[PDB]
2 protein chains.
Amino acid sequence: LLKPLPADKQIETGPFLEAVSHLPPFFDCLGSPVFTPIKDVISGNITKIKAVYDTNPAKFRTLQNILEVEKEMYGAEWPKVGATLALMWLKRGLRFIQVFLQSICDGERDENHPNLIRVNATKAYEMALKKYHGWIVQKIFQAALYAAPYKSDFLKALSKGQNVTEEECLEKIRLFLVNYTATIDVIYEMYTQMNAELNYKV
Amino acid sequence: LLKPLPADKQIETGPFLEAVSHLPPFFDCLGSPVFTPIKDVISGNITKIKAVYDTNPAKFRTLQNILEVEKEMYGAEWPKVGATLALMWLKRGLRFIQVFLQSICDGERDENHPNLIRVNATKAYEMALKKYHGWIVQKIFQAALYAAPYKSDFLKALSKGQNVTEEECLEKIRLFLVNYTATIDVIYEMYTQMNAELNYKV
């Protein structure tokens, strides 16, 4: 689980990186090599943030510190630079995972295709990522979607094989989502208040 | 350029890894982020081979040595294991690049779509990779193809911006292809003679 936010809503960079570093692996709950490239993309963002943090953990103590430091370090190349860029993209992958899991927990489904997770992934994609992809990457997403597992399998993949009902799994996901969602929200507000959000497409 | 093969047709592992390590970058002659994941896939194979070589460069002096050593090291998990696996997949990416470049040099083109390289890429894909992909990855290839550059641009990307005619570029590619193709051929023969080739799909 992620720490709760402190009253000052500052997010400590070290603890944050340690928590998010447990996310990429999970993509192998999706159960197909198609998603391995995605894990490495997310993992790349986390690496890049850590490599900058590691250079001066004090200067880069909080996520806010990264943005404001890099803003003065880089001038006109900022925010399309350094850890600020990497975190700009990491927050979008995190949000995808948040929206996807929340949509599953909220019982959203396609009533005639109940064992799939395609509607949940698509919603997650539309809310987190689609705005930032050109059509080639969108078509790539559409194709990749088909590699997505059955809901039943996914959930069983989430519970480390450990024998809990689907209902119990979802209750634990809901618990995870509280501090996760609040953390992602704070990162998005920081990007807004720093005018560090860019809208270019890949 | 790659060294020529020696009379014994053994391929020294160190020099081979150094030569192929100059290939991934080029994928950024394709001129779009869609191909960055592919670079990292190929680069991953080269890393994995090097990490095994590095452990005992003498024991792993040649590519042949890697296969025969791993065969006795691993038993029934071989050849779907270690550097033998990584090289099994690396040779396929290398072959793709060989067939693609050769097809371009041979003047193969779609006469009504002359400025594209799609026929060349597809041929390269059918000859090197398609057999080893399931349909999701094939559809992903089809979508990605659209990110491929114009022939004119690609060629200009290959000549480090340096101002040589297209004809001169192709002549240099043809020269590159001689030892490259002969090297890849030798690797494929080794996999055959070692019964190390596997046909599973991703």
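Heads up, chain A uses Swiss-Prot numbers, so what you see runs 8-209.
Determined via X-ray crystallography, 1.9 Å.
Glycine is no exception: its Cβ is also placed from the backbone N, Cα and C atoms.
Under mutagenesis, Swiss-Prot gives A:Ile45 to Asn with this note: 18% decrease in activity. For A:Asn52 to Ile, Swiss-Prot lists a mutagenesis experiment annotated as follows: Significant inactivation; 15% residual activity. While the structure shown retains the original residue, Swiss-Prot records the mutagenesis experiment A:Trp96 to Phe with this note: Partial inactivation; 63% residual activity. One entry in Swiss-Prot concerns the mutagenesis experiment A:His140 to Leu. Its note says: Almost complete inactivation; 1-3% residual activity. Quoted from Swiss-Prot for the published mutagenesis A:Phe148 to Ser: About 50% decrease in activity. According to Swiss-Prot, the mutagenesis experiment A:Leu165 to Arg carries this note: 46% decrease in activity. Among the sequence features in Swiss-Prot, the mutagenesis site A:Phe183 to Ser is noted as follows: No loss of activity; 90% residual activity. In Swiss-Prot, the entry for mutagenesis A:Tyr207 to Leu states: No loss of activity; 90-97% residual activity. The structure shown retains the original residue.
Recorded features from Swiss-Prot, shown on the structure.
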residue  : record               : contacts (Cβ under 8 Å, 6+ apart)
A:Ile45  : mutagenesis position : A:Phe34
A:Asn52  : mutagenesis position : A:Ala93, A:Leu94, A:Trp96, A:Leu97, A:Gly100
A:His140 : mutagenesis position : A:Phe148, A:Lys208, A:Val209
A:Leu165 : mutagenesis position : A:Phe33, A:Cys36, A:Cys176, A:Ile180
A:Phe183 : mutagenesis position : A:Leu8, A:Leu108
A:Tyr207 : mutagenesis position : A:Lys87, A:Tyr139
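Note on A:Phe148 (mutagenesis position): other Cβ atoms within 10 Å of its Cβ, all shown chains, come to 17. DSSP classifies A:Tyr207 (mutagenesis position) as coil under the three-state reduction. Look at A:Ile45 (mutagenesis position): DSSP puts it in a helix.
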